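Following: one structure in structure tokens, then a few remarks.
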Amino acid sequence: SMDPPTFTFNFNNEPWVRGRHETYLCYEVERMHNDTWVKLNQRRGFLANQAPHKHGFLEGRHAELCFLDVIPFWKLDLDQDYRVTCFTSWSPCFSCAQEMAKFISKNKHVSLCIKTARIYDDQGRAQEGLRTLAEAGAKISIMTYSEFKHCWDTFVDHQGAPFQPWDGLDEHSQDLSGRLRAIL
Ligand SMILES: *c1cc(O)c(O)cc1N(C)N=O
Ligand SMILES: [Zn+2]
Ligand SMILES: [Zn+2]
């Protein structure tokens, strides 16, 4: 679980704020059991991108790559159907999106849903990767109030405090979902 200030700073969907250099990724798994999706709450977690190593030269490992690194250790049953949801503060850069597309193509027991607080630019070339991820079968969408509240409730050390939406949450979300539709 996550510090409240850490959630609030990072999942803020106002487009004019800066300094959100990190990407946070919260994940949940459901298994299909006879027409309903059943939550596997023992599999839930979150992670962030890694800082580059002190030696320089190589970039820090991206959260999306870390996430893919971890799935094999869940030891999912290849004969079963699973729905994996990521709640991401930024959407993936191009190279991560392509890696993700490749992953889901090779693992057809996994349905991927990425719900993103904000769209990451990746100097224009990120739009292409989001189209590639959608083509390989991933559902990509913008976090609304429902997703933000769920993530607060589920992944934050809230100590019983309810999710408090920031001013503009809904409008920013709606602006972003129009952008994403254009993109896809
Ligand atoms: C993914 C994740 C999620 O929570 C819902 O409700 C639906 C999806 N979909 C539709 N994936 O294809
Ligand atoms: Zn190193
Ligand atoms: Zn990346």
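Following Swiss-Prot, chain A shows residues 196-379, kept in their order.
Recorded method for this deposit: X-ray crystallography, 2.0 Å.
Even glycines carry a Cβ here, placed using N, Cα and C.
Using a 10 Å Cβ-Cβ cutoff, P210 (mutagenesis position) registers 12 neighbours. Swiss-Prot gives this note for the published mutagenesis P210 to A or G: Nearly abolished catalytic efficiency of cytidine deaminase activity.
All chains included, 11 other C-beta atoms sit within 10 angstroms of the C-beta of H248 (mutagenesis position). Here Swiss-Prot notes a mutagenesis experiment, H248 to A, with the remark: Improved catalytic efficiency of cytidine deaminase activity.
In sequence order, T218, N244, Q245, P287, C288, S290, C291 are the residues near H257 (Zn(2+) 2 binding site), counting only same-chain partners six or more apart with C-beta under 8 A. Secondary structure from DSSP puts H257 (Zn(2+) 2 binding site) in coil. Summarising the annotation, Swiss-Prot assigns Zn(2+) 2 binding site to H257, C288, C291 and lists experimental evidence as the type of evidence.
Counting only same-chain residues six or more apart in sequence, the Cβ atoms lying under 8 angstroms from the Cβ of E259 (mutagenesis position) belong to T218, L220, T283, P287, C288, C291, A292, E294, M295. Looking at Swiss-Prot, the entry for mutagenesis of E259 to A says: Loss of cytidine deaminase activity and significant decrease in antiviral activity.
Experimental mutagenesis at this site is recorded by Swiss-Prot as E259 to Q, annotated: Decreases cytidine deaminase activity and antiviral activity.
Summarising the annotation, Swiss-Prot assigns active site, proton donor to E259 and lists experimental evidence as the type of evidence.
Cβ neighbours within 10 Å of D264 (mutagenesis position), excluding its own Cβ and spanning all shown chains: 11. Record note (Swiss-Prot), mutagenesis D264 to A: Nearly abolished cytidine deaminase activity. The unchanged residue is displayed.
For the published mutagenesis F268 to A, Swiss-Prot gives the following note: Strongly reduced cytidine deaminase activity. Around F268 (mutagenesis position), no same-chain residue six or more apart in sequence has its CB under 8 Å from its CB.
Residues within less than 8 Å, Cβ to Cβ, of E323 (mutagenesis position) and separated from it by at least 6 positions along the same chain comprise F289. Recorded in Swiss-Prot as a mutagenesis result, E323 to Q carries the remark: Does not decrease cytidine deaminase activity.
Swiss-Prot lists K334 to R among its mutagenesis entries, and the accompanying note reads: In 4KR mutant; decreased ubiquitination and degradation by an ECS complex hijacked by HIV-1 Vif; when associated with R-297--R-303. DSSP assigns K334 (mutagenesis position) to a strand segment in the three-state reduction. Just so you know, the Cβ of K334 (mutagenesis position) picks up 13 other Cβ atoms within 10 Å once every protein chain is counted.
Cβ-based neighbour count (10 Å, all protein chains) for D370 (mutagenesis position) stands at 14. Experimental mutagenesis is annotated in Swiss-Prot for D370 to A, with the remark: Reduced catalytic efficiency of cytidine deaminase activity.
Within the same chain, the residues at least 6 positions away from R374 (mutagenesis position) whose Cβ sits under 8 Å from its Cβ are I314, listed in sequence order. As a published mutagenesis entry, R374 to A appears in Swiss-Prot alongside the note: Reduced cytidine deaminase activity.
For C288 (Zn(2+) 2 binding site), the number of other Cβ atoms no farther than 10 Å from its own Cβ, over all displayed protein chains, is 19.
Among the recorded positions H257, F268, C288, the residues whose Cβ lies under 6 Å from any atom of ligand 3 are, in sequence order, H257, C288.
According to DSSP, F268 (mutagenesis position) sits within a helical segment.
Taking all protein chains in view, 24 other C-beta atoms sit within 10 angstroms of the C-beta of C291 (Zn(2+) 2 binding site).
Put simply, of the mutagenesis positions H248, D264, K334, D370, the one whose Cα is nearest the Cα of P210 (mutagenesis position) is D370.
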